[PDB]
Amino acid sequence: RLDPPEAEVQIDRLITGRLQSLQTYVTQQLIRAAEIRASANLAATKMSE
Amino acid sequence: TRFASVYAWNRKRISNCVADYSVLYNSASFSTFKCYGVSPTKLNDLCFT
């Protein structure tokens, strides 16, 4: 519907929004994945003893 | 030839056709040609409600 000189401020309003939605997911996954490694060691020392 | 005053402006209606704005984009005495919301060069590619 628009022209490349004009359809350039309506794409930068989408890119900066869609990019600050992946890093939040990655950060939360990183924080969560360090709680299973704290049980995979208890379950390993509960087997040798 | 006959035109009405601004205090009693009237409207019209346009129905199914195939109408081209290329002829409307020819040179004339139009002092102002300003459309905001749609590029004035891609107007001959889409169907309008």
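Residue numbering for chain B follows Swiss-Prot, covering 345-393 in order.
Here the Cβ of each residue, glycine as well, is placed from N, Cα and C on the backbone.
Feature annotations, reproduced from Swiss-Prot:
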type: VARIANT; residues: B:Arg346 to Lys; note: In strain: Mu/B.1.621
type: VARIANT; residues: B:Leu368 to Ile; note: In strain: Omicron/XBB.1.5, Omicron/EG.5.1
type: VARIANT; residues: B:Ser371 to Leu; note: In strain: Omicron/BA.1
type: VARIANT; residues: B:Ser371 to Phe; note: In strain: Omicron/BA.2, Omicron/BA.2.12.1, Omicron/BA.2.75, Omicron/BA.4, Omicron/BA.5, Omicron/BQ.1.1, Omicron/XBB.1.5, Omicron/EG.5.1
type: VARIANT; residues: B:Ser373 to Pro; note: In strain: Omicron/BA.1, Omicron/BA.2, Omicron/BA.2.12.1, Omicron/BA.2.75, Omicron/BA.4, Omicron/BA.5, Omicron/BQ.1.1, Omicron/XBB.1.5, Omicron/EG.5.1
type: VARIANT; residues: B:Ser375 to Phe; note: In strain: Omicron/BA.1, Omicron/BA.2, Omicron/BA.2.12.1, Omicron/BA.2.75, Omicron/BA.4, Omicron/BA.5, Omicron/BQ.1.1, Omicron/XBB.1.5, Omicron/EG.5.1
type: VARIANT; residues: B:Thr376 to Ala; note: In strain: Omicron/BA.2, Omicron/BA.2.12.1, Omicron/BA.4, Omicron/BA.5, Omicron/BQ.1.1, Omicron/XBB.1.5, Omicron/EG.5.1
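Positions of the features from Swiss-Prot, shown on the structure.
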| residue | record | contacts (Cβ under 8 Å, 6+ apart) |
| --- | --- | --- |
| B:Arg346 | variant position | none |
| B:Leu368 | variant position | none |
| B:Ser371 | variant position | none |
| B:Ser373 | variant position | none |
| B:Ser375 | variant position | none |
| B:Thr376 | variant position | none |
